[PDB]
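Sharing a structure below in structure tokens format, with a few things to ask.
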Amino acid sequence: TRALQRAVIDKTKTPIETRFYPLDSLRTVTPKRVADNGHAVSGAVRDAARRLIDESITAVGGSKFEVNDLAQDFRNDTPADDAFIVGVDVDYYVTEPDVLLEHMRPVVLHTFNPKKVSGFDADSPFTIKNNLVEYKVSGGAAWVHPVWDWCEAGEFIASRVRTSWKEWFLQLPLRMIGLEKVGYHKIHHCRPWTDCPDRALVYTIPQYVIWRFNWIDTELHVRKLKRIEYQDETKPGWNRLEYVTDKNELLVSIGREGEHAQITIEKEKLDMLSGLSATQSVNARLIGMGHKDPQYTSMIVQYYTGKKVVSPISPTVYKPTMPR
Amino acid sequence: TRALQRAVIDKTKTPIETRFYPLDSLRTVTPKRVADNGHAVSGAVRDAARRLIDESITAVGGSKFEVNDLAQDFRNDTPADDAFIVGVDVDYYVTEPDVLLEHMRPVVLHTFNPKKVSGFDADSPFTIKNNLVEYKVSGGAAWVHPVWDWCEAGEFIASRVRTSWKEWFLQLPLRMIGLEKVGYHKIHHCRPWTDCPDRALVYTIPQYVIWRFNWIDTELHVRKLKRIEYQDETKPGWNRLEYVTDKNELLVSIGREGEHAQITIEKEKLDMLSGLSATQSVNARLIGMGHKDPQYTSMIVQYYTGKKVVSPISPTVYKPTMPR
Amino acid sequence: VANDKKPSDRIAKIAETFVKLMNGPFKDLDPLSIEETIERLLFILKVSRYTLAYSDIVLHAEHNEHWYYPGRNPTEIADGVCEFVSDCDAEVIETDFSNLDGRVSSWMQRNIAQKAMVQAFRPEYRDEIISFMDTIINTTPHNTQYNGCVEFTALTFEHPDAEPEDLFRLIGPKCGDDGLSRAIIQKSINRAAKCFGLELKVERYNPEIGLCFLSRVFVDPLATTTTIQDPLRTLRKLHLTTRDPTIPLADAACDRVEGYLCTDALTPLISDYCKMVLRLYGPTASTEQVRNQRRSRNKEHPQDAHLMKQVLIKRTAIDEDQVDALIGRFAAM
């Protein structure tokens, strides 16, 4: 329509680049196993992530502003303009990723983006209820936070930008109409640790700012970060997750909310099984495929029938921490 | 909200540190087996704990104030300010851990924090009814006391502080409003004996005091010690317990209240089994896994169906004590 | 043979401390102009323009003269070696690396050399230097930086309780693939090399066989500074000439013996060979101006003469009567 022409013509962009040196070291880093034997600890994973980011930043020679809610309150530290923003396990701390992206500066972020719907991340048990991850840090408190969908398709993002109260007064009449000052970013996530596949090393570069119309679509269909909806609308009380394997396999993870048991299966198998008429047929087919483990077939059958169980909340005793 | 700003700004803390030397000896102590052969006796475990704490304190060169209800009545002994507070099996004696934590001094405490819902602790039978542990000391009387949740996630605690009657008069109008004088502590629990995994060697250091608002939440979600609720709200008459193993396993312990039989199972298995439609299916799956012991599968089935049995109270004959 | 053996977590702090001590008081630097680089001392020029300035500024500073011997005249090298051996009371160890440029790992390259260059040079030149380092990853200063890093790692492992500045102040002379260190870390050096992923060869100092350093043999470093070409490396191969086929044998031999006279005039078992080459190939060689105008020309203390003779005999494990017989045979040919 002619409205599309308005958006196409109205570029009015102001590209800004404070010579942010591309951090090619973070991009294209081979998978690594931090723990020589056994399984790594959460503190060890955090230390490895910090060391990797530190080495990259120092090798490039840039500066950094580590964050350890709506405003970062960077004034108390006043870092340089060219310095990067680095955050580790700050999902609980930051209300939104927009808080980090308003600064219109490159962001290096190590986050929790699970590929299993429940289980252990390193030594830290975690579980998803409603749509909030009930993470339990090994040697720490209990974190309750959502996941902000870093790994969905699309490299271009829309985010807010910093605005003062005077700027707020200036733009509020324009804001209510549907006019927003939107910055654009390019995302890269690496997934660098094999033993802990639930944590992603997100990397981001800003590209340029733009004024956009709220009630007008975009030709490139740029997306803005949204909270993930783990709940399965077809089977109440169940969480469903899909992810793509490196060997060209589209697996799916199923499980109940506020619950520990979890199984991964090829998506095609789940779609075939979800249409079977009888419960006994599910077991017959699963035995046909060669799955003899009861823990697998029983969970598949329970998902097929949508069995809801009100599991209780019970006291937990956590592993003793050792500084080493 | 703006109320959150009030709490954030209102630090008004008065850190106090009477050069309490960190007891690094207690932290990071490898597991030990007190009894060379057979199983250790409760008195032997108590002696070992006392010896370990004594050696640590003397090596650090500090002093101690051993406790053997609301007020410790330390005036009769007037220990030094720098001396530590040490208690062994004082769960029955002390009404609350707040009694120990009001002194705003480091606490070394050896407590009963079971990981089995019932059975034997060393040679002492113990059982949980309602929410009180019916401990039966080997060579002693019968102790009835709750558990005060030392091992939950979170290293920071809230506790009362000593206040005189004049201080009570001063702070009562403020206290009723919702203003409390709260101290903060850092916890470490070690679990040092393998043959007696139900006893934990709790260690504590105070950090600083603060004035807090009762009806305002805390950003860090600091927790205050609460009585454990062993009762399972889903299956009346049953006690459920969860704990994390060193080998990355989340086991669960189930059993009836005022009852002796007890079994530990992986949590995932229990969640899978709790959703099965038929009782015979539980046995079928359990045989599939390879569990041939009737004492295990029968208890699992009873938990699944929530079978309640009114076991009687009967006379008991205890083992004769020998001073050796 | 490329390697990607990243170091351990603990070693990273040691490497960062060593890099900071290398930085010292020279926070800011500027690149050199093309003309100045050209008159200093294609593909070599683009990296040299920055690396020569970086070396001259930082590596030749007051607080970095303790270890960066590479970059001084041979008389200065001899003086430094004699001073170091006098300080260590003839208790020194030698390091011999095999294909260091072919064995340095990516982590070492990007956390020692790149870090040092970026800290030394101005921020406005960061992109150029980082691009040059990236091109390098996929000359002289790199070997010195690696040797300094390994020395710092050894010193940190030996005395973990001392301050990093005091630890680094003890760094002995180092020059590329060759260097000197205290003998007290002879066994611990292998473990440090294994942690970084490098291969190290170490030999205890022995006065009977002399000391090996920069292919130079110190006959008696305790008293005299007299030094000679390494006999072990050259004697077994001096009879064969590795010059290109286009050069006549006479010109190559004449250049070799001229260099030997310039460096090893009074060394036993080499002076006779050089004189016999000059006597035989000399007259048959071409004009010396012709070879001075030819590209392949550059492609090559009397008081302790007795002691030098005995030290050479010990180095070559040849009996004195056998040495005399060999000398007589060489002269009479």
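Following Swiss-Prot, chain B shows residues 55-122, 141-396, kept in their order.
Heads up, header says this was done by electron microscopy, 3.1 Å.
Cβ from N, Cα, C; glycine included.
Below, the features straight out of Swiss-Prot:
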MUTAGEN   B:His93 to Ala  Complete loss of RNA replication
MUTAGEN   B:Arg100 to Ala  Complete loss of RNA replication
MUTAGEN   B:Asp141 to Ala  Complete loss of RNA replication
MUTAGEN   B:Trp215 to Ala  Reduced RNA replication
Counting only residues 6+ apart in the same chain, whose Cβ is under 8 Å from the Cβ of B:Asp141 (mutagenesis position)?
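Residues satisfying the criterion: B:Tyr165, B:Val166, B:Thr167, B:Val171.
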Identify, among the mutagenesis positions B:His93, B:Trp215, the residue whose Cβ has the fewest other Cβ atoms within 10 Å in this structure.
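Among the mutagenesis positions B:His93, B:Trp215, the sparsest Cβ neighbourhood within 10 Å belongs to B:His93.
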What does DSSP call B:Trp215 (mutagenesis position) in the simple three-state scheme?
strand
Please list residues from the chain of B:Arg100 (mutagenesis position) whose Cβ is under 8 angstroms from its Cβ, counting only those at least six apart in sequence.
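Counting only residues 6 or more apart in sequence, the Cβ neighbours of B:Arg100 (mutagenesis position) under 8 Å are B:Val160, B:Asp161, B:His182.
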Tell me the coarse DSSP state (helix, strand, coil) of B:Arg100 (mutagenesis position).
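Reduced to three states, the DSSP call for B:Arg100 (mutagenesis position) is helix.
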Hey, how far is B:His93 (mutagenesis position) from B:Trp215 (mutagenesis position), Cα to Cα, in Å?
22
